[PDB]
Amino acid sequence: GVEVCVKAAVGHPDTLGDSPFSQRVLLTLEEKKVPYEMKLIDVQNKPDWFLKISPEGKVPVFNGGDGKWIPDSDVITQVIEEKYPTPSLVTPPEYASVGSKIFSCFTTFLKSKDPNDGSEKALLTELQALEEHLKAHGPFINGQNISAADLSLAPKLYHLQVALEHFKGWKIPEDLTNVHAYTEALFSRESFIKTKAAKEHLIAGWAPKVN
Ligand SMILES: N[C@@H](CCC(=O)N[C@@H](CS)C(=O)NCC(=O)O)C(=O)O
Ligand SMILES: [Ca+2]
């Protein structure tokens, strides 16, 4: 029986939290139609049973039914890919780094309290790179079929959209039309709706880090 431990919403131990890494794992299981049990962990009050199988307190951790719990969403999604090959979510190596700097740039811009430090511009450069890629090879990162890269990137774009609009009133420019089509499509997938954090909980997660 497949099981995954993931972070709960801050202050709400029985509600899904907002880790994009955990969401990547949950999306992978959902899209592959793999039945799983989800255990929510209050990462500010971890239970001892959890500390025993995850001694460093890491989440997500995944139990594939083979008598062990493994961390790291990169690794976990590879294990799931190998165990449940169909639908294939393999992203070709040539596109594996598409969008790879968007999240770090987003977090730097979010936390910046200087409008002129170039953090916005850096983020825009990465979004424009995503735009050109989707333009030439969309609608997903690898064209017609959804793949791993999408399930890694979409959770991170969700954070970007929600947090930047809330805390800075900032939106991805409307002229990046392929990026907008991309986020509208990914965020409205059944799997995404099922596995995302309610926006107020994601905002609560970021609030102490913004100020
Ligand atoms: N300033 C850190 C925030 C703390 C952190 O370790 N991870 C982030 C990105 S997942 C986080 O937990 N943000 C609050 C949240 O996701 O609710 C960052 O930019 O990554
Ligand atoms: Ca919501």
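In order, the residues displayed for chain A correspond to 2-212 in Swiss-Prot numbering, which applies throughout.
Structure determined by X-ray crystallography, 1.7 Å.
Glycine is no exception: its Cβ is also placed from the backbone N, Cα and C atoms.
Taking a C-beta cut-off of under 8 Å and a sequence gap of six or more, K8 (mutagenesis position) has these contacts in its own chain: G18, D19, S20, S23, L41, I42, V44, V60, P61. According to Swiss-Prot, the mutagenesis experiment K8 to A carries the annotation: Reduces catalytic activity 3-fold.
According to Swiss-Prot, the glutathione binding site annotation covers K8, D19, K47, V60, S74, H160, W207. Close to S74 (glutathione binding site) in the fold, though at least 6 residues off in sequence, lie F22, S23, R25, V26, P61, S153, each with a CB less than 8 Å from its CB.
Residues or ranges marked as L-ascorbate binding site by Swiss-Prot on the basis of experimental evidence: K8, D19, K210. Over all protein chains present, the Cβ of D19 (glutathione binding site) has 26 other Cβ atoms lying within 10 Å.
According to Swiss-Prot, the experimentally introduced change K47 to A is described as follows: No effect on catalytic activity. In the three-state DSSP reading, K47 (mutagenesis position) counts as coil.
The two recorded residues, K210 (L-ascorbate binding site) and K47 (mutagenesis position), show a Cα separation of 21 Å. Residue pair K47 (mutagenesis position) / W207 (glutathione binding site) shows a Cα separation of 20 Å.
Surrounding the centroid of the Cβ atoms of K8, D19, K210, where the record places L-ascorbate, the chain contributes additional residues within 8 Å, namely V11, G18, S20, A198, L203, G206, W207. Taking a Cβ cut-off of under 6 Å from any atom of ligand 1, the recorded positions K47, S74, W207 reduce to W207. The recorded positions examined here are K47, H160, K210; by Cβ neighbour count within 10 Å, the least packed of them is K210.
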